[PDB]
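J.: The structure follows.
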Amino acid sequence: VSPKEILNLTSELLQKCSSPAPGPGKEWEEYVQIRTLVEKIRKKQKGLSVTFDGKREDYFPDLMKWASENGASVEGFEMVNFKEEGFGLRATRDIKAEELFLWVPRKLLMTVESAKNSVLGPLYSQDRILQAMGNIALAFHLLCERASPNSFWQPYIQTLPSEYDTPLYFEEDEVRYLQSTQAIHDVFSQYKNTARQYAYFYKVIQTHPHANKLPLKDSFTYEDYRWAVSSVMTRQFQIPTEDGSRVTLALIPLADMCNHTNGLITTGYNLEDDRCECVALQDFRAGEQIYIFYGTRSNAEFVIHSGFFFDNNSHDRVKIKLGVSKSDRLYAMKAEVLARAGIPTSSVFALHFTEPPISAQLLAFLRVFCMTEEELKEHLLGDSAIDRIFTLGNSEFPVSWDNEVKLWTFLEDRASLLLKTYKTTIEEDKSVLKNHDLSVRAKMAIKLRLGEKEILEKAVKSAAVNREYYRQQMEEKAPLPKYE
Amino acid sequence: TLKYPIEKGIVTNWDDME
Ligand SMILES: Nc1ncnc2c1ncn2[C@@H]1O[C@H](CSCC[C@H](N)C(=O)O)[C@@H](O)[C@H]1O
């Protein structure tokens, strides 16, 4: 209730979130402790500092007029509140594939350059975090213009959602489903970074005279910063500058209203006309929702950064850390073979759900990881050594039948070993989704932890089929294919 | 294809200490 009490709690939260990593075994304990301080501050504040009297659909007409006055397409689509994805665009006419149906000029966008020329300019030129973090600079740019009643982007800000499904909005028990998974660490870092950045910039705004002219000095609640960073991470683009020197982050009105579907990237930027463009990924009939393809991101990135779980994600993947140990007898040769192939000695690879399960780089690593001494010499010496390295990532030309049997045996054992590290099984996860009534945010976490295990289980079956196949070629002594 | 394909909601780095 008192400004001095908030200054005390933010300074305590700043010191709590600035401490180093407490170790993987204590990250959940620190996460609950940080939530306790954040919720204590949030329950003492008044939510969003700037609220609007009308509903969200009431401001879309002003968004269409404001965009039309600056040369953006406003015909052929309408805003419809869909249940599955939220608000989106629906075609009012038939749209054929590869048809340019949406263009947004540069003037309508909110970029890092427009943040430097705004009221945040003076503080941007002095604060080191804003200069190095363009995403954070975009968030405060969105907050300052939101608190500016006469802002140029007011028709756009009044149409943004007031809440998101990022893990920052999850409850403690909803994040609890992600225990013993790979994704929960990124949820911990996201909550710790957001809590630290808010407490830091709250103290700077109240003390640094360069922020005295900012409207955030009158009111800057945690709900404002959680809404700001969530609006950025779920909607921001990476576009080139007006001259094409470097890249920059931007909020693109109208274009960021299309929801995600599987396909190819059809949203591009035209530098000659200085505008964002979107062509139809597929044929949209009148009355159908207009979808685009966001990117080849995994469901873990869609949940944490985009705020939704996408079923049938063709690019879903899990991480797997592999490396050659220095205690290996053949470490010197294996490190040299990998170095000549452009592959590190130890890295974090990926396991994909769709075929093939392993990429060309991971296959080349697993082959060298299981090579004998004779096979390592043939990749290091002679006139045909460079030719052998050139085909390490090709599944058609193996090193030997024995090399394939050993690499697929190792992958089947490693993927099965990672499956035993989760606190639940695949059958138990499917049982919860069927016999329990859950929220959307709870379903996102359970289907995320289930998706990790389904990718691991398919890798076990894929490695077992390959292991048994190359075992037959080894038992029958079949001739090895030669790349000619 | 496209000259400058852009990604909706591209993953960025928010770790200010990294
Ligand atoms: N296929 C999908 N399924 C569910 N939600 C989706 C989706 N594609 C996009 N979204 C939602 O859309 C947001 C991206 S911005 C796109 C417009 C948004 N629906 C809105 O109301 O403004 C995401 O954070 C996610 O919440």
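Since chain A takes its numbers from Swiss-Prot, the residues it shows come out as 20-503.
Header lists the method as X-ray crystallography, 2.4 Å.
Note that Cβ sites are derived from N, Cα and C of the backbone, with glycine treated the same way.
Pulled these features from Swiss-Prot for this protein:
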{"type": "BINDING", "residues": "A:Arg75, A:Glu104, A:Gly105, A:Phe106, A:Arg254, A:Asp275, A:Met276, A:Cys277, A:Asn278, A:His279, A:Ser325, A:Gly326, A:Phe327", "note": "S-adenosyl-L-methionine binding site"}
{"type": "MUTAGEN", "residues": "A:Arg215 to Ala", "note": "Decreased binding to actin and decreased protein-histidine N-methyltransferase activity"}
{"type": "MUTAGEN", "residues": "A:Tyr313 to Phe", "note": "Strongly decreased binding to actin and decreased protein-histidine N-methyltransferase activity"}
{"type": "MUTAGEN", "residues": "A:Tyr313 to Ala", "note": "Abolished protein-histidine N-methyltransferase activity"}
{"type": "MUTAGEN", "residues": "A:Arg316 to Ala", "note": "Decreased binding to actin and decreased protein-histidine N-methyltransferase activity"}
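Walk me through where these features lie, including what they touch and how far apart they are.
T.: Taken residue by residue with DSSP, A:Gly105 (S-adenosyl-L-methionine binding site) is part of a strand. Other Cβ atoms within 10 Å of the Cβ of A:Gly105 (S-adenosyl-L-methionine binding site), summed over all protein chains shown, number 16.
Under the DSSP three-state reduction, A:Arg215 (mutagenesis position) is assigned to helix.
Sequence-distant contacts (6 or more apart, same chain, Cβ under 8 Å) of A:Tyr313 (mutagenesis position) comprise A:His279, A:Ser325. Under DSSP, A:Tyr313 (mutagenesis position) is assigned to coil, being neither helix nor strand in the three-state scheme.
Taking the Cβ of A:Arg316 (mutagenesis position) as centre and 10 Å as the limit, one finds 22 other Cβ atoms among all the protein chains shown.
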J.: Quick one: of A:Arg75, A:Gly105, A:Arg254, which binding-site residues have a CB closer than 8 A to some CB in chain B?
T.: A:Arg254
J.: Could you check which of the binding-site residues (A:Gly105, A:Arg254, A:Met276, A:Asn278, A:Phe327) sits closest to A:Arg215 (mutagenesis position), going Cα to Cα?
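T.: Of all the candidates listed, A:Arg254 is nearest in space.
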J.: Can you give me the Cα-Cα distance between A:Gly105 (S-adenosyl-L-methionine binding site) and A:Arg316 (mutagenesis position) in Å, rounded to a whole number?
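T.: Here the two Cα atoms lie 20 Å apart.
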J.: Out of A:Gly105, A:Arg215, A:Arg316, which recorded positions have CB atoms lying under 6 Å from ligand 1?
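T.: Close enough to ligand 1 are A:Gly105.
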J.: Taking only the residues the record lists as binding S-adenosyl-L-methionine, namely A:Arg75, A:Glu104, A:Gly105, A:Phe106, A:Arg254, A:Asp275, A:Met276, A:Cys277, A:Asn278, A:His279, A:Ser325, A:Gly326, A:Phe327, what is the largest Cα to Cα distance between any two of them, in Å to the nearest whole number?
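T.: About 21 Å separates the two most distant Cα atoms.
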